[PDB]
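Peer 1: Next up is a structure, given as structure tokens.
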Amino acid sequence: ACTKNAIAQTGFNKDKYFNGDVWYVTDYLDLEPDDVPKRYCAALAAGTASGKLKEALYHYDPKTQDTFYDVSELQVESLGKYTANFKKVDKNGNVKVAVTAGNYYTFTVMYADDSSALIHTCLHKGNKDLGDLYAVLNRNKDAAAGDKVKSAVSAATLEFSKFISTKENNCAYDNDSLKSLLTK
Ligand code: FDE
């Protein structure tokens, strides 16, 4: 179940966030913690491709090796808050599972600057969801969370100390496939 109406950053700069580059998840918190493994790797590219707002996603479970990519088309609900379809694709953009009405996530950018961000998502796959999931992002896959984003976690009435880090999982990312997937 999702329970939070996440508030988007005041004065969110959409063109900077959606610049075509990659964001790495460095830390995450699910309010239903059993919905996601204790060890995980994830990243995303976000950009406009031929006028369309897009996100490409990568998930990797470093223990099981479960791997998947997704291409997402975002619709705007308000500045910094989106609803996103998703099609599961291979790294080259070939469709494995097509878009369908029932498969979507909400996505809210709660804080962003040029190098870090805090987002919330609520994933739906039919009648199931993956709970409220918060993620701290960085442009540098190895960056420890700095004061701006940690303060934003506190401003959302969360505690950064409770977030689970991805840094000890030997995560390795295909940045090229995330960037190319934006077009697919
Ligand atoms: C730790 C983590 C982190 C993250 C992040 C993220 C972001 C930022 C966004 C997202 C989204 C998503 N996811 Fe996410 N994520 C996670 C997790 C996860 C998991 C475990 C999964 C699976 C579920 C199932 O159902 O199986 C996912 C999942 C997911 C999805 C689905 C895909 C397919 O195709 O199926 C999506 C769309 N994710 N995501």
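Going by Swiss-Prot, the residues shown for chain A are 22-205, listed in order.
For this deposited structure, the header notes the method as X-ray crystallography, 1.2 Å.
A Cβ is built for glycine as well, from the same backbone N, Cα and C atoms used for every other residue.
Pulled these from Swiss-Prot:
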type: BINDING; residues: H80; note: heme binding site
type: MUTAGEN; residues: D51 to A or N; note: Loss of NO-induced conformational change and strongly reduced pH dependence for NO release. Stabilization of the ferric-NO heme center and decreased nitrite disproportionation
type: MUTAGEN; residues: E76 to Q; note: Stabilization of the ferric-NO heme center
type: MUTAGEN; residues: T142 to V; note: No effect on NO-induced conformational change or on pH dependence for NO release. Increased NO association rates
type: MUTAGEN; residues: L151 to R; note: Coordination of the heme iron center and inhibition of nitrite disproportionation
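Surface or core, plus neighbours and distances: that's what I need for these features.
Peer 2: Of all Cβ atoms in the protein chains displayed, 16 besides its own lie within 10 Å of the Cβ of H80 (heme binding site).
Taken residue by residue with DSSP, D51 (mutagenesis position) is part of a strand.
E76 (mutagenesis position) counts 23 other C-beta atoms within 10 Å of its own C-beta, drawing on all protein chains shown.
Secondary structure from DSSP puts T142 (mutagenesis position) in a beta strand.
In the three-state DSSP reading, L151 (mutagenesis position) counts as strand.
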Peer 1: So which of the mutagenesis positions is most packed in, judged by how many other Cβ atoms lie within 10 Å of its Cβ, out of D51, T142, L151?
Peer 2: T142
Peer 1: Taking just the CA atoms, what is the gap between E76 (mutagenesis position) and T142 (mutagenesis position) in Å?
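Peer 2: A Cα-Cα distance of 13 Å.
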Peer 1: Output: those recorded positions from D51, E76, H80, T142 whose CB lies less than 6 Å from an atom of ligand 1, in sequence order; none if no residue fits.
Peer 2: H80, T142
